[PDB]
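Below is one structure, written out as structure tokens; the observations come after it.
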Amino acid sequence: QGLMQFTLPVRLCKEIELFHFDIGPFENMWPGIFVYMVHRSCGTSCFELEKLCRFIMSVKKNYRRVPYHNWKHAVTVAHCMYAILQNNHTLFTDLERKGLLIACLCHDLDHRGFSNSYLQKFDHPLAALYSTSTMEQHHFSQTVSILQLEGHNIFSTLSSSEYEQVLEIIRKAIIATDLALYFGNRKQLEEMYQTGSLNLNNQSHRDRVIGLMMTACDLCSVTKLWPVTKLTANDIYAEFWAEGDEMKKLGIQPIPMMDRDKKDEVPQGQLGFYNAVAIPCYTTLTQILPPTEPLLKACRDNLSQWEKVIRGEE
Ligand SMILES: Cn1cc(-c2ccncc2)c(-c2ccc(OCc3ccc4ccccc4n3)cc2)n1
Ligand SMILES: [Mg+2]
Ligand SMILES: [Zn+2]
């Protein structure tokens, strides 16, 4: 370092600030994109460059070549968080800014392209070790492993205190990406907001808000321009349908979402998901963090494209 400011070509330098940015198909640029976002979100001082780079490269190595839950997904979720942090400058601690971009990069480490359900039904060792949020507790465990490799402690300068706090922000952040947890979390946030009890000085309230951000970042493929959204849906179903196939081999009819024989109903299934999860998610997030409203608007836009698909208008 430390007069060594990372820069992106003009188009990326401008579009990276927007919620709907797509990080693109040039895999070798994704590390530079992430370091750019850390340096602007957090500072050039937050992390030792050599250690950050070594961390990023080990994190990348520990994502598998699955259709959806891959390194690209990791970096895409990190960028959505960067857009939130950058649109809500003053709402967030120095520790939170440090923790949340790492949490996002690490949140699906060593994902195998299967649901927590399938691990339970297959009777995978991870399901014995972690009874709920099975893959999510795994992802946090892989983060700690990588943080513990020689020359990988990016938090080296934090006090004992701060270090324990940052790893606790990351742990909760990662556990929150378990969508089964999202539903209750958002209902409580919605009630706290409407009864006016929401208080960002209550750590237990901050936790829930960061949980909702995590869901929002995780789901952020539904907040992209339609051609990105449509092509990403292909990837997520490529995994679900393989898991369906694996269910059939255990002697279990999978749910329709995972049955490649019920492909035809993708459009209607996306509609449910926009109505039941995505729209409520970005709606409650906008109420709590007004500047995140572009994510709701882009989500609404994509619901209407799926309505178009159904009507045979595409
Ligand atoms: C956490 N997470 C990410 C995503 C996601 C979504 C879109 N693009 C990228 C990522 C999802 C998700 C949720 C539902 C879904 O399909 C819903 C559904 C329900 C009944 C069906 C019946 C027949 C056919 C299809 C059917 N699809 C597909 C993906 N979960
Ligand atoms: Mg996950
Ligand atoms: Zn994810």
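We number chain A the way Swiss-Prot does; in order, the residues shown are 723-1036.
When the header is checked for method, it gives X-ray crystallography, 2.1 Å.
Yeah, the Cβs are placed from backbone N, Cα and C, and that goes for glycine too.
According to Swiss-Prot, the active site, proton donor annotation covers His791. Taken from Swiss-Prot, the feature 3',5'-cyclic GMP binding site applies to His791, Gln992, supported by experimental evidence. Sequence annotations record features per position, and here Swiss-Prot assigns divalent metal cation 1 binding site to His795, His829, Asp830, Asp940. Experimental mutagenesis is annotated in Swiss-Prot for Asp830 to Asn, with the remark: Reduces activity 1000-fold. Here Swiss-Prot notes a mutagenesis experiment, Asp830 to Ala, with the remark: Loss of activity and of zinc binding. As annotated by Swiss-Prot, divalent metal cation 2 binding site applies to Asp830.
In the three-state DSSP reading, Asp940 (divalent metal cation 1 binding site) counts as helix. Between the CA atoms of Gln992 (3',5'-cyclic GMP binding site) and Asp940 (divalent metal cation 1 binding site) there is a gap of 16 Å, rounded to the nearest whole number. When the binding-site residues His795, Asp940, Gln992 are checked against ligand 2, none has a Cβ within less than 6 Å of one of its atoms.
Here the residue listed as 'active site, proton donor' is positioned 10 angstrom away from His829 (divalent metal cation 1 binding site), judged by their C-alpha atoms.
The recorded positions in question are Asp830, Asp940, and the one with the fewest Cβ neighbours inside 10 Å is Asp940. Note: the CA-CA distance between the residue listed as 'active site, proton donor' and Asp940 (divalent metal cation 1 binding site) rounds to 10 Å.
Sequence-distant contacts of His795 (divalent metal cation 1 binding site), defined by Cβ-Cβ distance under 8 angstroms and a gap of at least six in the same chain, are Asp830.
Of all the Cβ atoms in the protein chains shown, 23 others lie within 10 Å of the Cβ of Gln992 (3',5'-cyclic GMP binding site). Neighbour count (other Cβ atoms within 10 Å of the Cβ, all protein chains): 23 for the residue listed as 'active site, proton donor'. Neighbouring residues of the recorded divalent metal cation 1 site, listed in sequence order and excluding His795, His829, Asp830, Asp940, comprise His791, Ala796, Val799, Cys826, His833, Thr899, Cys939 (Cβ within 8 Å of the Cβ centroid). DSSP assigns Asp830 (mutagenesis position) to coil in the three-state reduction, outside any helix or strand. DSSP assigns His791 (active site, proton donor) to coil, not to a helix or a strand. Around the Cβ of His829 (divalent metal cation 1 binding site), 27 further Cβ atoms fall within 10 Å across all displayed protein chains.
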